[PDB]
Structures are given as structure tokens and as C-alpha cells.
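Okay, so here's the structure we're looking at.
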Amino acid sequence: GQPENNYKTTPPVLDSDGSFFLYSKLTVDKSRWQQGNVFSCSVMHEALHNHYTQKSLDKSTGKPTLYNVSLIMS
Amino acid sequence: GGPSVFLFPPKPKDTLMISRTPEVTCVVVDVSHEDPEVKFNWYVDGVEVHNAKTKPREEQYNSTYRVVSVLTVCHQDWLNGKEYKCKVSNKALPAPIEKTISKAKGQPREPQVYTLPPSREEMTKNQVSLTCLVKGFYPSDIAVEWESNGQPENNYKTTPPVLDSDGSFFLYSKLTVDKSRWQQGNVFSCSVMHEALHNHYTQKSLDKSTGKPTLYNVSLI
Amino acid sequence: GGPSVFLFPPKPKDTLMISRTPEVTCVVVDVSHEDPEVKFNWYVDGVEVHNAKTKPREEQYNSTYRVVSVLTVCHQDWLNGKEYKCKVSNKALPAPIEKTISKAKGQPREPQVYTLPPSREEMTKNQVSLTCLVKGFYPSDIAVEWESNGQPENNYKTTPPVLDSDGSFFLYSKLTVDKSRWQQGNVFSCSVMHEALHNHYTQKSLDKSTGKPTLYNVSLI
Amino acid sequence: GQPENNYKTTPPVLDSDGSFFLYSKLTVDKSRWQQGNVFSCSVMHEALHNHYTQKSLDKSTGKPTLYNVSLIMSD
């Protein structure tokens, strides 16, 4: 929930369909990855509902594998 | 005939929504027949601003006229909590009547929103009830919506806020859905908008037997 | 204009309780100081009854005399729907004021009581919320209580019910417990008391392992 | 769903500690029991709170394997 000072935004690139895209890059120290701090990219636009769209980053950001332990049915 | 004045608080969703224009309405009832016209005066921040929305008078069997004065204020002005002043003068009334509206901004607490899995017995009934709990808010002005698949739900019930031991009110949102819709795995989102909320939006997704860990858990039976 | 006489309806808990007989109370407010004693008359279906009583006058903060009179009505009589009349006579009052009340009339339909187990994250917070809802009752005379292994502890939230689309009223009840209490798996009883229920009292039991359907529960959308 | 016509109850039997105990019996059809019908034995006593206690009985016996149907994984 706090702004990040060390972040960069790429200029938009024109597409064949006429839309635009860009990448927002955030750099952090290596030691910060162990704590698993939550990160998000916030974009302001009129098309999005209520001008809000947030995506959270966690450790299980890739393919998730279920935990080894399984609860007994009965 | 004993004119009366009533205070109507403004809807928080008008101020919270950027597109929606906030409006503050002061209403006067029991206007006597001999003086249908009511002298209305409006003040915002102690100053005069040139805007007015006076509803036309209507005839009633009780010889009572309802006059509503609507004022337009900005989001920042509404968030300030400054008093809005409505003065009403009538020939029958010996002295003018004064009313003011100003919501109290005290201890802004960020609301907490939770969703619960549907009850087991609910599968037997052909209607399934979905519950959305919200608490942790001091003021009574809360915006709630049911935004399923990006479109608002036709039917939703909101319980009035009630007192609590923690000092922050809590309430519920109830939705009724068909069993066929829930069987296929439909996802419904409970959106909460508050004046003290961050970015004025909180929502989450739910499904059948919601589980925070990525694991298949089953309790005793 | 002098004393005002009202007949407060009996509390819903006493009306439907077999052990606690319902009590009908009649209140006189703004009683003149020069005439503290007021003549009381209680009529049951036009019949005088000798079981009526009145409490001694109690001083109010506003220095206004307040008088209360209580009558013990039969528990079966309230089920039948008898008529009770309170009449108060005062020398200062020019004309006595009589208040008439009657039992609510409607089709008796059995309400449905459901229990919502907490989600997979509700125990992450310090307080775990247990919810029991009751739907489908036309009369407003209903009681909801919480029981925990024979130890009476009720939050008396008594959230006001709101009408549904079909007109069937519904209400919710919430209780707060600790992590250890929820993890223990002790039985928690939501007790509902209404006219339509069998024997006028029923209970619903909720445990940590409240129930798991035989069908597989998906952990992801 | 419907009150049961059948109802059997033995007279109370004195216990060693001085208390009492008894049983209540309900005979029904196999199909009704297999269909997961809701059954309970309401108990009313002077010492009991609210003078009403309900103990509903569920169809499941709590066996470790009762589903006997292969599960489906969806991510």
C-alpha cells in the first residue's frame, strides 16, 4: 500500500489493432525476496471500472502444486 | 398549518463516484394552503453560490406541499464536512426556520470485508443465499454493490447498520441465486466502497467451498 | 397537553416463552404533579380482571411523573389473540385516552434456519464469526439466542429484519469466538423461537466439522 | 418433512448412581433412510435449558471411504 521510488515505465508502442501496451518495471534487493513482500501495479484509466485495477504478486505466482499433506475425509 | 422541516443526508455513493454528482437536498413539508410558495435560502461554506433546483408544487388531499431544494457540491467540499445551510420562510410562521446538514468526520476506520462459503443445507433449497460481511467502519455511510462477472446484480439486500461493542458498525449483504447458476460454478463479487477506504474499492472472488490454502481439505462427518 | 397514555406491546421473548408468561404494560407520561394518582382500568375482552398491578411512581430526569402498569396475560391467551384494553383516568386530563392493540394476523409458515460456517481465512483474524440466519416468517414475533455448551452468552445484536422480494422476512445473528474455541469443535446452538416452529422452540447445531458434501470441493476457481 | 407415526419408548430404568436412562426407537423404510432423511429426537427435561434439546442424526456413518467415486482436479 505504499509507493515505490525505484520504478520505471516504458513508453507505449503502437500495435496493428491500434491499441498500446507498456511494461512497468520494479527493481528490489535480493534479500527482499525472502520476506515475500506483496507488490502490485496500479493503472489509472477511464475504461476500467471505478478507475481501479490491482494485481497482487505472491510466491505462488506460477503453476501451483498442492501441499503434500492431505486432510482425512473422515 | 404547522409547517415542518426534515433533514435528508446525502447518499455517499454520489460523492464517492467521480461520474456521479453529489447532491444535498433539504425538504419542507406541511406547507399551508394560503402560502404555497416558500421562501428558500441556501448557503454553502457560509457563502452564496448561484444554483437551485426547486421542485414544482403538487396538490394533495391534506393541503400539504412538499418543497425540495437541491444543492450541488464537489467531492472535496463534501469530504470537508462543512455545514450546508437551508433557511425557509413562510407567511404563517412568525419566524424563519433554519436547518443545517453536516456529516461528522471522526476516527476514519478502514472497513474489513469477508465472504463466507454457502451453507450445506442451502443445496436442498432451490434458492442459494450468499452472504457478504462488512465491519470495522465508524460512519454509517457505506456503499455496497454486487458486481458478478463485471455487471451489477439485479437483487441484493443490505441490512441497516447496528451498534457494536467495538464501536464500529457492521452489516451484511444478502444475494439470492438459482441452484443451476451455482452448480455450474458461477463467481460473484461483493464490492465495498467507503469514504475512508483506499482507492474507494474493495472486492474479492468466491466459489463453491472457498479455501485460502491451495489444498483439498475435508473436516469430520 | 397533559398526561399521555400508551400501551406498549409485550416483548417478543416473553410472548413465545412458556415459562416466562407475557406481560402487557401501559404507560402514562407527563402526569401532573397535583394529580399523581391516576385511576386504572384493565379489560380483557370486555371483562374486568383483578390480576392487574401498577408499579410505584418513579421520578424522571426531566422532573415528569411516569406511571407504569403491568398485567400478566395467559400464555395461551396471546396465542389465541385476545384483546386487552387499558384505560387511565386523571383529574387534570379532560378526556381519558384509550390505546388498543391486537395480535398480528397472517398465514403461519415455518421459517428456515441455516448456519454459515466460517471461511478458510476467518480464523486468521483474532475473532472468528459464526452466523445463523432465519428466513420465511410473516409475523415479527421471533426470538434468536446463542448457546455454547450450556453456558449462556448472547450478544443481543437483534438486527432489524428486512422484507424480501416475496415478502418473507428474514434476519441474521452473529457471534464472536476465539481461535481455540473454533478449533476445539464444541457445539454451538442457534436457538430459534417462533409461532410456526414445532413445540414453539427449535435449535440448530454448528460444529467445526459442520458437514462436508460427498461431492468433491474445488480449491480453485 | 413429516412427523413419524411410529414411536417407541421404554419406561425409565434406575441407574447405579441414582439417575435414569431410557431409549427411543423409530422404525422406518430402507428407502427413506437411504435418501438422507432428516431425523431428530427432541428431548425435554426440567433441568435442561430452554426445555428443548435437538440431536439430529445424519445419514453418513463417518467411514473413511464412503464416496467411492474418483475425484476431479480443476486448477
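These residue numbers are counts, starting from 1, taken along the chain as shown.
Per the header: electron microscopy, 3.7 Å.
A Cβ is built for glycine as well, from the same backbone N, Cα and C atoms used for every other residue.
According to Swiss-Prot, the mutagenesis experiment B:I18 to A (Swiss-Prot position 255) carries this note: Impaired ability to activate the classical complement pathway. The mutagenesis experiment B:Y65 to D or A (Swiss-Prot position 302) is recorded by Swiss-Prot, whose note states: Enhanced ability to activate the classical complement pathway. Where Swiss-Prot documents B:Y65 to R (Swiss-Prot position 302) as a mutagenesis experiment, the accompanying text is: Impaired ability to activate the classical complement pathway. Recorded in Swiss-Prot as a mutagenesis result, B:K87 to A (Swiss-Prot position 324) carries the remark: Impaired ability to activate the classical complement pathway. Where Swiss-Prot documents B:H200 to R (Swiss-Prot position 437) as a mutagenesis experiment, the accompanying text is: Enhanced ability to activate the classical complement pathway.
Shown here: features listed in Swiss-Prot, placed on the structure.
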residue: B:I18; record: mutagenesis position; contacts (Cβ under 8 Å, 6+ apart): B:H75
residue: B:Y65; record: mutagenesis position; contacts (Cβ under 8 Å, 6+ apart): B:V29, B:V31, B:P36, B:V38, B:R57, B:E58
residue: B:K87; record: mutagenesis position; contacts (Cβ under 8 Å, 6+ apart): B:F40, B:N41, B:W42, B:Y43, B:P96, B:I97, B:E98, B:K99
residue: B:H200; record: mutagenesis position; contacts (Cβ under 8 Å, 6+ apart): B:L16, B:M193, B:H194
I'd like to know which mutagenesis positions lie near chain A: of B:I18, B:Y65, B:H200, which have a CB under 8 A from one of its CB atoms? B:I18, B:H200
I want to verify one value. Collapsing DSSP to three states, which class is B:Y65 (mutagenesis position)? strand
